[PDB]
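To start, the structure itself, in structure tokens.
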Amino acid sequence: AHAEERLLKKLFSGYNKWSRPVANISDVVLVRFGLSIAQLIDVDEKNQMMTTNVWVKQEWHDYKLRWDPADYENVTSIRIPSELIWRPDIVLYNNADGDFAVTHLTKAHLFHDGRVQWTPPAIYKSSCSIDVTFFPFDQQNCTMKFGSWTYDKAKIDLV
Amino acid sequence: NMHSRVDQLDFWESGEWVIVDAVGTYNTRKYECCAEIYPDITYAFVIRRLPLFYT
Amino acid sequence: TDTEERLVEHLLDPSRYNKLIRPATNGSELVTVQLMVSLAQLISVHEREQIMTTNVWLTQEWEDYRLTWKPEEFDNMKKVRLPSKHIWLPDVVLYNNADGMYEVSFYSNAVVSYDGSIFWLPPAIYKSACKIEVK
Amino acid sequence: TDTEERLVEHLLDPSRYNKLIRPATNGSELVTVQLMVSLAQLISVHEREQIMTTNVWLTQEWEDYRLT
Ligand SMILES: *[C@@H]1O[C@H](CO)[C@@H](O)[C@H](O)[C@H]1NC(C)=O
Ligand SMILES: *[C@@H]1O[C@H](CO)[C@@H](O)[C@H](O)[C@H]1NC(C)=O
Ligand SMILES: CC(=O)OCC[N+](C)(C)C
Ligand SMILES: [Ca+2]
């Protein structure tokens, strides 16, 4: 516990969550985006919405949150609140009756080589055009559009 | 009371009801909870229904 | 980078930047805010409730002289992203909203240029009251 | 009481107790948490939306050596 206290004191001694975490300006923060669906809550044909319960699996590299575990009693990884670190602002473009960005803000896993894994839940009510030509034998094709809202390709790229 | 009548300068006509009258009345009364007099302002909205639809 | 974080801390330093103050140079001077609504989608028009739900991007642009810097002193950085909650914002809202939500729904970052120009483009799901004509 | 306030201030003193850190001891050990759900009332079971509403008391017991 004292080792982790020391590590936390060191890491956030001069951390600035409002700055992109790249040692060099020309670099690109490579975010490995991916979804894991928990349940398809509902498909409102009348209102043309789709409610889903997904885990947004974002992973990126932060160059300031690095340490050598040997000094800190072999603490390879810690869990810290996600509100204390810079996070990509991935939003759901085609939103309808919902929230654009994740609002749960679970704790983000942080490793000793600067890696960060953040997997918060979210209920997304996206819009999707419904085709009812062959109802009730119809097959729907509803899409979700996720992307960074303010960092262009040269700054953040989704993998 | 800033003004007896309730301001309606920026009102948005609902289309179903029309405000016949809206005047705030200043009342003062005591509650069994507490030994002090508590003042209040009660606004009475008198709204008349337009009967064409339900008619 | 170190330069970018130094710049961000310098700009938002509460000792020298108060977000509660209009960036007006002179007493009679006023801040000019440009507006533009980008209609991303018309979600629905509820005739029974007389409400129109739209998904719009509300481009807002103005000048904040307190957020200027010299690029040559900051590794030739021309624009930086500052959180929109930590800078003065012209509280532009949907006045005729039909559900009590006035502000935007995300509060994204604001792209700040080195000359003080702010470019803010937050998304919003708006529910505005409409006069439905049924004749 | 003065003693109780002093104890509460001492225990939660942020300079010595960081709530963001697991109370792991003896090295890379794990904290054992005991669960027990006490059903206080089954409020409703909706069949159309397939949701059960329950009022429960979620007992949770663990050991925090930093609060001794
Ligand atoms: C940043 O990257 C550019 C392009 O590779 C390089 O010219 C420059 O020296 C780098 N700066 C640092 C501090 O690494
Ligand atoms: C579903 O929609 C996407 C985009 O509209 C399209 O690329 C894809 O081919 C569609 N799939 C099917 C099976 O029609
Ligand atoms: C700079 C900025 O905020 O852009 C928002 C619009 N978008 C997501 C199309 C880039
Ligand atoms: Ca359905």
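Swiss-Prot numbering applies to chain B: residues 193-247, in that order.
Looking at the header, which is where the method is noted, we find electron microscopy, 3.4 Å.
Positions of Cβ are set from backbone N, Cα and C atoms, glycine also.
Here's what Swiss-Prot has on this protein:
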MUTAGEN   B:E205 to A  Loss of CHRNA4:CHRNB2 channel opening potentiation by divalent cations
MUTAGEN   B:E208 to A  Loss of CHRNA4:CHRNB2 channel opening potentiation by divalent cations
MUTAGEN   B:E224 to A  Loss of CHRNA4:CHRNB2 channel opening potentiation by divalent cations
* Taking the Cβ of B:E224 (mutagenesis position) as reference, which residues of that chain separated by at least 6 in sequence fall under 8 Å from it? -> none
* Structure fact -> Using a 10 Å radius on the Cβ of B:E208 (mutagenesis position), the other Cβ atoms enclosed count 12
* Asked: Within 10 angstroms of the C-beta of B:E205 (mutagenesis position), what count of other C-beta atoms is obtained when all protein chains are considered?
  -> 10
